[PDB]
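Here the structure comes first, spelled out in structure tokens, and everything after it is commentary.
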Amino acid sequence: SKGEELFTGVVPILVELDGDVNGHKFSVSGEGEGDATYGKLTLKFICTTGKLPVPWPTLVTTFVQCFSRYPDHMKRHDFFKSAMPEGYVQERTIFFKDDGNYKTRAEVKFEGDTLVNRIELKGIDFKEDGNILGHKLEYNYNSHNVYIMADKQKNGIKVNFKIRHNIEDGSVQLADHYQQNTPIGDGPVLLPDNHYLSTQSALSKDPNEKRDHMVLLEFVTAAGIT
């Protein structure tokens, strides 16, 4: 694979997002690094416009699956790395159960030796007193399975999964994710057999950071094929 070789070592990552949720406009800049050999991501995000109007956990999935660890026997199913360096467009609709939805469009590609994720996010129909605008979500994150299938019609993939956000009262706020990825370049990509990604994430704070921010440590491994 052409793109596979670009991930054998530690790669710097930049994430830039502009969002608008129910009229609340904000921007976030993130920096870190990824080491696909171990399916590892380490990043720090800062809301550059002031206070983030939604809970940080709700943006984790929007903030580079090319850093997932694909076992050697599954390398032929790694669409994400195969689209590099030209990259791919990643689009999602995230439905927050009994609340609003986010629609995102992102471009993930290399700029020099840096992997960049540029995102535009639009959120609508959120309840002012719901778990999102009411900031009722715990500052933590669960482990999930991300299901991937080929989309030959677009020379890309379709992805679906359910994120579980813990609510402060002990309940759970479901966020159903529907996703599509299509290559930016015209080169060939790896269309995969059905499989999934096993994820885990830990959220923390930089004790010396006074700006609204999130520190993220994440591990992801592809599975479902033996």
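All residue numbers given for chain A refer to Swiss-Prot; the residues shown span 2-64, 68-230 in order.
Using the three backbone atoms N, Cα and C, a Cβ is placed for every residue, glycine included.
Noted in Swiss-Prot for the protein shown:
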- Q69 to H: In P4; leads to no detectable fluorescence. In mut2.2; shifts fluorescence lifetime from 3.03 to 1.94 ns; when associated with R-30 and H-145. In mut3.3; shifts fluorescence lifetime from 3.03 to 1.88 ns; when associated with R-30; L-46 and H-145 (MUTAGEN)
- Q69 to L: In RSGFP4; increases fluorescence and shifts the major exitation peak to 489-490 nm; when associated with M-64 and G-65 (MUTAGEN)
- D103 to E: In mut1.27; shifts fluorescence lifetime from 3.03 to 2.85 ns; when associated with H-145 (MUTAGEN)
- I128 to V: In EBFP2.0; shifts the excitation and emission spectra to shorter wavelengths and increases quantum yields compared to BFP; when associated with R-30; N-39; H-66; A-72; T-105; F-145; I-150; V-155; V-171; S-198; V-206 and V-224 (MUTAGEN)
- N149 to K: Increases fluorescence at warmer temperatures such as 37 degrees Celsius. In Esmerald; leads to brighter fluorescence; when associated with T-65; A-72; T-153 and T-167. In VisGreen; leads to brighter fluorescence; when associated with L-64; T-65; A-72 and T-167 (MUTAGEN)
- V193 to A: In mut1.5; shifts fluorescence lifetime from 3.03 to 2.72 ns; when associated with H-145 (MUTAGEN)
- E222 to G: Suppresses the 399 nm excitation peak, leaving only the longer wavelength peak at 475 nm (MUTAGEN)
Reduced DSSP state (H/G/I helix, E/B strand, rest coil) at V193 (mutagenesis position) is coil
Over all shown protein chains, what is the count of other CB atoms within 10 A of the CB belonging to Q69 (mutagenesis position)? 25
Expressed in Å to no decimal places, the gap between the Cα atoms of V193 (mutagenesis position) and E222 (mutagenesis position) is 25
Under 8 Å by Cβ from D103 (mutagenesis position), counting only residues of that chain that are 6 or more apart: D129, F130, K131, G134, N135, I136, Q177
Going along the chain, which residues six or more apart from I128 (mutagenesis position) have their CB under 8 A from its CB? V22, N23, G104, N105, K107
How many other Cβ atoms are found within 10 Å of the Cβ atom of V193 (mutagenesis position), counting all protein chains shown? 25
